[PDB]
Amino acid sequence: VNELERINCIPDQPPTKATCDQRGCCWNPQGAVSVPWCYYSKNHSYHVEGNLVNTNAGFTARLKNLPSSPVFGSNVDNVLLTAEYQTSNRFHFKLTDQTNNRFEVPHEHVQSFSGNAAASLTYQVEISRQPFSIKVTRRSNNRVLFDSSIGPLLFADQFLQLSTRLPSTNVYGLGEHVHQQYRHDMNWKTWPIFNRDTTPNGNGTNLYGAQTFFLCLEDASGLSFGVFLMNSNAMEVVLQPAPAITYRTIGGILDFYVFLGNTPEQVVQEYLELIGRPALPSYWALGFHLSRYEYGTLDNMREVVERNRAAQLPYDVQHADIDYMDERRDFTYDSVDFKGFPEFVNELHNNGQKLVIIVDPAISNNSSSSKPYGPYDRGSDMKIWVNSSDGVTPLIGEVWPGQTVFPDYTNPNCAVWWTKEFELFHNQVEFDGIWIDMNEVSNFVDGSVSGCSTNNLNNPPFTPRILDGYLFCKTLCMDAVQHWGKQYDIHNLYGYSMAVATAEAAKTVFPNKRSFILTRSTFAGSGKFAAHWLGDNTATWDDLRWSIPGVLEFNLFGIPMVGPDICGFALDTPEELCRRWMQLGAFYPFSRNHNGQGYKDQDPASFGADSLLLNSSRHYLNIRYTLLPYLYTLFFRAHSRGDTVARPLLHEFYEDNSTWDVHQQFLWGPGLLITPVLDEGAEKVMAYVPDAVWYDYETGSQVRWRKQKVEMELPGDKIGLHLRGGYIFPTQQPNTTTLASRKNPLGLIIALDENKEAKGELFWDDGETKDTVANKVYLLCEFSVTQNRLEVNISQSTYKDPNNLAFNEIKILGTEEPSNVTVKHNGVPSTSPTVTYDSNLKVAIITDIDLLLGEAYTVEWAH
Ligand SMILES: *[C@@H]1O[C@H](CO)[C@@H](O[C@@H]2O[C@H](CO)[C@@H](O)[C@H](O)[C@H]2NC(C)=O)[C@H](O)[C@H]1NC(C)=O
Ligand SMILES: O=S(=O)([O-])O[C@@H]([C@H](O)[C@@H](O)[C@H](O)CO)[C@H](O)C[S@+]1C[C@@H](O)[C@H](O)[C@H]1CO
Ligand SMILES: *[C@@H]1O[C@H](CO)[C@@H](O)[C@H](O)[C@H]1NC(C)=O
Ligand SMILES: *[C@@H]1O[C@H](CO)[C@@H](O)[C@H](O)[C@H]1NC(C)=O
C-alpha cells in the first residue's frame, strides 16, 4: 500500500496499536505527516452474495457483511446495491439495508427512476464481488473515474462510508465552507458538512449550507465528471493525495450520482439537470442592493437611502433587517422607530427601487389575551411547529425576539400558515422580496431551552468534526420531530424546506411574479428557489480574497446569484479595503453591501460625496448596469441549460493547466475577465491572461498579453476588466435603477477574434413574470460577425418590449477601418450610419443606427 492510498481506520481518536488491532486494521506509524497510522486492510468489508440481477433500469446485487468488529455500532449485515443507467451521462447507484427501510432525502425536485437503462452510455460500470467494489470508467478512454476499491464499504446504522479514487487533483466543490483556494490540492484534509450558524473564517468549519457535489477536471482535453451524494445527515468528506475522496455520514443511505461531461460546464449542466436548475431572477435583483443590521430607525435608513440616491449610485434594492420589526418579531414593524414605514415603501417604489425584508423562521411564543401575537397564535392553531421528541410539544428555543418556537416547513400545512402571514404583512408593508435568515436553523441556546436528552441522536457513536463537536450546538435537538422525520436526519434540509415554503408564499403574495428570495442555509437544489449570500464575513483582506472561491463554488451548486456582504459584515471597514471590495463587488452575481450592528457606516456615499471610493463605486456599478443584458442572458442560460454565471477561468480554458489553480480572477460567462486588486497597499495585481485575444473594457484596446502571467497595473480607481475576442456583448445604457435602465437604448460590443469573427446572443423578456421561459414568451436573438458582416438573427420571437428598444450603437474592437457601412432589414436597406474610428486603438463605433430589438438585420462594411 502506497501510503497516500491508506484509508484511515481511526477517524475518531488519536491512533493507537491497541485500537488498530481491535478493529482488525493495519498499523504502520512510519509515514509522513497526516498519513494514517492505522488504516483499513484489504478485506474489512462486504462481498457480493450470488449473482447480479439485471433490472429494466440497470442491475441489483446483494452484499453481505464480512465478519468485523462493531466500532460505531449497529452494522448492516445485508446491503442491497441498486444501480440505474439513468442517462448516457448520469449513473445512479444506491446502497440500502436489504431488510429495513432507512431515511432517504425527500427531495422536491429529484424523482425516482422508472425508465429503462439508457442507450449509448458514455460510461461503463464494473462490480467486483470479493470484496465488493464499484468502478465507473469513461468508455472513450477507459479512464477510471469512480473506484471504491481503495477502501471498504462501511454501513452501520449511524456510520456509513465509501471512498473513491480520483483521476486527478483538479477537484472543485463541496460546501458550505471557506476553502480559501478554489482547487482542492488533495492534501489530507477533512471537510465537515452540517448546517451551522458560524463565521466564515479561516478555520475551515462547517457553515450554513450542505453541498456534497464536486467536479473533477480529468485532464487538459476538458473531459470532466462530477459526483453527488444525496444524503442530508451530518457528514465529512476526507480528501487525500492518492488522490481519493471519502464520504463519511452518520445516517441515511449512500445514494450516489456520477455525471460525465466533455467539459467542466457540461458536468455542471448534468448535475443541475438532476437536482434542479436555478430560478431565473427578477431583472431588478441583478442591480445593486444596500443593507445594514441596525439602522435603528426609519429616519436613519432614509438618510442612507437619500445620500446614495443623491450620489447617483446605481442602486435598485434596499434591505430592511431586524431593526424594522417591533422587538425583533416577524410580521410586525416598530410603530415608533419605523413610524411611517408604509410611506417609505411608497418612496422607494416611486424612486424605481425595491424593498427586501428579512424574515426569520423562529416565532416569538409570547402571546396573551392582553397582548396577542398573531403569527404565534395562528401557527399554534394550525399545529405547525417543530415538536420535541415526545412528538406533541412544540420545541422551545431562543432567537432574536427571546423565546421562540420553530415552524416545521416540511409540513405542507406550514406553507399555508406561512403564506397567510406574508399576505397579512404585505397588506401593511408592500415589500418586493424576502430575505430568509437564521435558517440552519440557528438557536441561541443549544438544542432547546432545556437542552437535549442524552441519547444516540443527540450523542451519536461517531461525530464528524463539526464546529464545537456536538450536533445540537446552536441549533435544535436531534430528536426533535418534523413531518419529514427527526432533526437528526432532516437538519440539513431546514433552510431548503423554508425556501420551498417561501417560494410557495410568493405564488400568492406576488401573483405571477418572480419576486426575490435570499437564503442563508441551503441544500442541493436550493438555487431553484433562492439566491444565497456567503454569510457573516469580516472586514479583512483575507475575507475579500476568500469570497471568489465561495462565489465560484455556489455557481457549481446551481445557486449562481451569490455574493458576500461587500466591505465586510463584522468590523469597521478600512476605506482602501471597501474601495477594492466595491470594485470587485460590482461584479459579483449577487451584489450587496451589508454591515453588522454598531459598526461605522460603509454605504458607498458615507465615504464622501466626492470621495475616490464613491466615484469608483459609481463608475464600476455603472459598468455592471451597462452589461446587465449580458448578465441576464447568462442567468437565462443557467436557468434553461444549467451553465454557470460566475465561471472559473478553467471552465473556458481547461486546455491550459495555468488556469486550473486560478481563484483570484473569474469570468462572467465565457467572455468577461475580472481581475481585482486583492492585496492591501497594492496598485497592481499578478494576473493570469488566458489563451485568447483580450481587449481592455474601457478603452477597447487589444492587450499584448496572451496565455501568460502578467503584472496588471491597477491604480486605486481601477479593477481589471477585459473582453474576450470572439464574443459579442449586448449592453444597455445604464441608469440608477433597472426599472429605468431597461427602457434605455441598447448597444453591442463586438470583440473580434484572430479571424475577425465573433458570436453572441441576447435573451429578453419582461424581467419579472414567472414561467416566461416555460410559456415561451421571450425574445432570443443571435449575433454573428464573419468578416465584413454582422448578422442579427431572431431565434425566438414571442415577446416585444413596449419601450421601443433598439441597438443604437455598435462598437467593434480589433478592427481595421470599416467603410461603406450599410444596414439591411430582411434584405432591404435602410439610412447611412455614422462611423467613428480610432486607428491607434483599432476601435470602430457605429452610431446613428436604429436596429429594433427583435428584428433581423445584416450590417455590412468594407475595409
Ligand atoms: C406536533 O404536535 C402537534 C400537537 O401539539 C401535532 O398536532 C397534530 O396535528 C394534526 C393536524 O395535522 C391533528 O390531526 C392532531 O389532532 C394534532 N395533535 C394534537 C394533539 O393536537 C403535530 O402533528 C406534531 N407534529 C409532528 C411533526 O409530529
Ligand atoms: O454576530 S451577530 O450578533 O450579528 O449574530 C450573527 C450570528 O448569529 C453570529 O453570532 C454567529 O453566531 C457567528 O458569529 C447573526 O448571523 C447575524 S444575522 C444575519 C445577518 O446578515 C443579519 O444582518 C443579522 C441580523 O438579522
Ligand atoms: C478560528 O476561530 C476563532 C473564532 O472564535 C478566531 O478567534 C480565530 O481567529 C479563527 N481562526 C481563523 C484563521 O479565522
Ligand atoms: C433615468 O431614470 C430617471 C427616473 O429616475 C428618468 O427620469 C430618466 O429619464 C432616466 N434616464 C434615461 C432615459 O437614461
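Please read every residue number as a count from 1 along the shown chain.
Going by what the header records, the deposited coordinates were determined by X-ray crystallography, 1.8 Å.
The backbone N, Cα and C atoms fix where each Cβ goes, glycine too.
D536 (acarbose binding site) falls outside any helix or strand according to DSSP and counts as coil. Feature annotation from Swiss-Prot assigns acarbose binding site to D197, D321, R520, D536, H594; the stated evidence is experimental evidence.
Look at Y293 (mutagenesis position): DSSP puts it in coil. Taking all protein chains in view, 18 other C-beta atoms sit within 10 angstroms of the C-beta of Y293 (mutagenesis position). Under its mutagenesis entries, Swiss-Prot includes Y293 to W (Swiss-Prot position 385) with the note: Decreases alpha-1,4-glucosidase activity toward maltose.
In sequence order, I358, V359, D360, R520 are the residues near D437 (mutagenesis position), counting only same-chain partners six or more apart with C-beta under 8 A. DSSP assigns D437 (mutagenesis position) to coil in the three-state reduction, placing it in neither a helix nor a strand. For the mutagenesis experiment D437 to A (Swiss-Prot position 529), the note given by Swiss-Prot reads: Loss of alpha-1,4-glucosidase activity toward maltose.
Look at Swiss-Prot and you will find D437 tagged as active site, nucleophile, backed by sequence analysis.
Within 10 Å of the C-beta of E440 (active site) we count 28 further C-beta atoms, all protein chains included. Per Swiss-Prot, the feature active site maps to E440.
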* **Residues among the recorded positions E440, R520, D536 that border ligand 2 - Cβ under 6 angstroms, in sequence order** => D536
* Within 10 angstroms of the C-beta of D321 (acarbose binding site), what count of other C-beta atoms is obtained when all protein chains are considered? -> 22
* **Residue among recorded positions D197, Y293, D321, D536, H594 with Cα closest to the Cα of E440 (active site)** => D197
* To do: Do me a favour and check the Cα-Cα span between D536 (acarbose binding site) and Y293 (mutagenesis position); whole Å is fine.
  => 11
* Just jot down the residues in the same chain as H594 (acarbose binding site), at least 6 apart in sequence, with C-beta under 8 A of its C-beta; none if empty. => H289, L290, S291, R292, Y293, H319, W533, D565, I566, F569
* Structure fact -> Going by C-beta under 8 A and a gap of 6 or more residues, the same-chain neighbours of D197 (acarbose binding site) are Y208, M438, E440, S442, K474, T475
* **Number of Cβ atoms other than its own within 10 Å, given for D536 (acarbose binding site)** => 21
